[PDB]
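Comments concern the structure below.
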Amino acid sequence: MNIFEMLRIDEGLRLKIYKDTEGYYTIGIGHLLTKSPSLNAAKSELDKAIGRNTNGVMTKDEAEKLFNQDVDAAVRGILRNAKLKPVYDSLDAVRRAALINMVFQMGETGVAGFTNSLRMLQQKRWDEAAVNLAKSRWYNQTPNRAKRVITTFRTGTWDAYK
Ligand SMILES: [Cl-]
Ligand SMILES: [Cl-]
């Protein structure tokens, strides 16, 4: 299992514009298009991302492509972040994937806000961080996914995705 497969599981794959759990326009593999309420604004961000006049639909290949960019960007956002980098650097490979996932779903900024959890993960206090992570809107709004990520940090294995 790896980051890609992991996220493909959490996010799914849709080739037509759709609304995410927060009601925002999205497409592909969890690729947020816009927070605006306008579908055109969305269509417009789509065309611009892909480089062609799409009419709200895309191919698998295009989806995979945005997905690769998005992953790359998340990692890079983590590395450029003064609060995240050190966490990430201290983690093992599995757990890093968990941190990427969160970053991918919530943005660097969102994640950089879990100060306390972060600190706990840095200290390798697994059970405690898992508790702390759960006391969040994130967990309350998308509890199944949060559970998967949290177990991953708690155990350092992929069992939640098997
Ligand atoms: Cl883009
Ligand atoms: Cl969920």
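Indices start at 1 and increase along the chain as displayed.
Header entry for method reads X-ray crystallography, 2.0 Å.
Cβ atoms here come from the backbone N, Cα and C positions, even for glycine.
Among the sequence features in Swiss-Prot, the mutagenesis site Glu11 to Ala, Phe, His, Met or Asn is noted as follows: Complete loss of enzymatic activity. In sequence order, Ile29, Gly30, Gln105 make up the list of same-chain residues 6 or more apart from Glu11 (mutagenesis position) whose Cβ falls under 8 Å from its Cβ.
In Swiss-Prot, a mutagenesis experiment is listed as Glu11 to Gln, annotated with the note Complete loss of activity.
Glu11 (mutagenesis position) falls within a helix when secondary structure is assigned with DSSP. Feature annotation from Swiss-Prot assigns active site, proton donor/acceptor to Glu11 (among others); the stated evidence is experimental evidence.
What Swiss-Prot lists as active site, proton donor/acceptor is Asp20 (among others), and the listing cites experimental evidence. According to DSSP, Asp20 (active site, proton donor/acceptor) sits in a coil region rather than a helix or strand. Around the Cβ of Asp20 (active site, proton donor/acceptor), 17 further Cβ atoms fall within 10 Å across all displayed protein chains.
Listed in sequence order, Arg14, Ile17, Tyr18, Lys19, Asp20, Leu32, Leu33 are the same-chain residues at least 6 apart in sequence whose CB falls under 8 Å from the CB of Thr26 (mutagenesis position). Among the mutagenesis experiments that Swiss-Prot reports, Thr26 to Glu is described with the note: Complete loss of activity at neutral pH; covalently bound substrate.
Every protein chain considered, the tally of other Cβ atoms within 10 Å of the Cβ of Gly30 (mutagenesis position) stands at 20. Among the mutagenesis results in Swiss-Prot, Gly30 to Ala has the note: Almost complete loss of enzymatic activity. The residue drawn here is the original one.
Annotation source Swiss-Prot lists substrate binding site at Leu32, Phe104, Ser117, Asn132. For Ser117 (mutagenesis position), the same-chain residues 6+ apart in sequence whose C-beta sits under 8 angstroms from its C-beta are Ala129, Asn132, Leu133.
Swiss-Prot documents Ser117 to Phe as a published mutagenesis change and attaches the note 10-fold decrease in enzymatic activity. Reduced to three states, the DSSP call for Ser117 (mutagenesis position) is helix.
Among the mutagenesis results in Swiss-Prot, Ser117 to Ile has the note: 500-fold decrease in enzymatic activity. The residue drawn here is the original one.
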Enumerate same-chain residues with a sequence separation of six or more from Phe104 (substrate binding site) and a Cβ-Cβ distance below 8 A; give 'none' if the list is empty. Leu7, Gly30, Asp70, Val71, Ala74
Per DSSP, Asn132 (substrate binding site) is which: helix, strand or coil? helix
Of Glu11, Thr26, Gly30, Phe104, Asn132, listed as recorded positions, which ones have a Cβ less than 6 Å away from ligand 1? none
